[PDB]
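What follows is a short report on a single structure.
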Amino acid sequence: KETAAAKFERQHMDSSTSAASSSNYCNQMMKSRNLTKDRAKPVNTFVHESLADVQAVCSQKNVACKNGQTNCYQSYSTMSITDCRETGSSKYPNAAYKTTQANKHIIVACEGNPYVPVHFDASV
């Protein structure tokens, strides 16, 4: 089965591009990352930074997670991200996603050894 670190890379990492190219980016990526198979994941965020830069956030600002967990870290600088959200009219399997590109700090929960990101908590 998939490890938590590998699942985080598959669902959130997109270092091949510097930002969402078009409004079809989310439809494209949600499908090729396997996030619309048993159902469509309604919300997902992609980070357009190198994997080393995203793993480095686990040694940056330690903050509380949205669920009260204390293993979340906020990046010191902003990062290029793309928010993919299902529209009120998306019907599985024909999942329609709105793509919103932005520059913000990311907040991730880190775990294990090596200490790496395993959950995307939010962005600010």
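Using the numbering of Swiss-Prot, the residues shown for chain A are 27-150, in order.
Each Cβ is built from the backbone N, Cα and C atoms, and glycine gets one as well.
Quick look at what Swiss-Prot annotates:
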type: ACT_SITE; residues: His38; note: active site, proton acceptor
type: ACT_SITE; residues: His145; note: active site, proton donor
type: BINDING; residues: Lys33, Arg36, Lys67, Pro68, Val69, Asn70, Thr71, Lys92, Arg111; note: substrate binding site
type: MUTAGEN; residues: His38 to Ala; note: Loss of activity
type: MUTAGEN; residues: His145 to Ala; note: Loss of activity
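Overlay of Swiss-Prot feature records on the structure.
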residue : record                 : Cβ contacts under 8 Å, 6 or more apart
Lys33   : substrate binding site : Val144
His38   : mutagenesis position   : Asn70, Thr71, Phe72, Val73, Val80, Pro143, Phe146
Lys67   : substrate binding site : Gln37, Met56, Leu61
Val69   : substrate binding site : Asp109, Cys110, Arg111, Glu112
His145  : mutagenesis position   : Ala30, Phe34, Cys91, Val134, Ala135
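With respect to Cβ neighbours within 10 Å, the binding-site residues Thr71, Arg111 differ, and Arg111 shows the lowest count. In the three-state DSSP assignment, the secondary structure recorded for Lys67 (substrate binding site) is coil.
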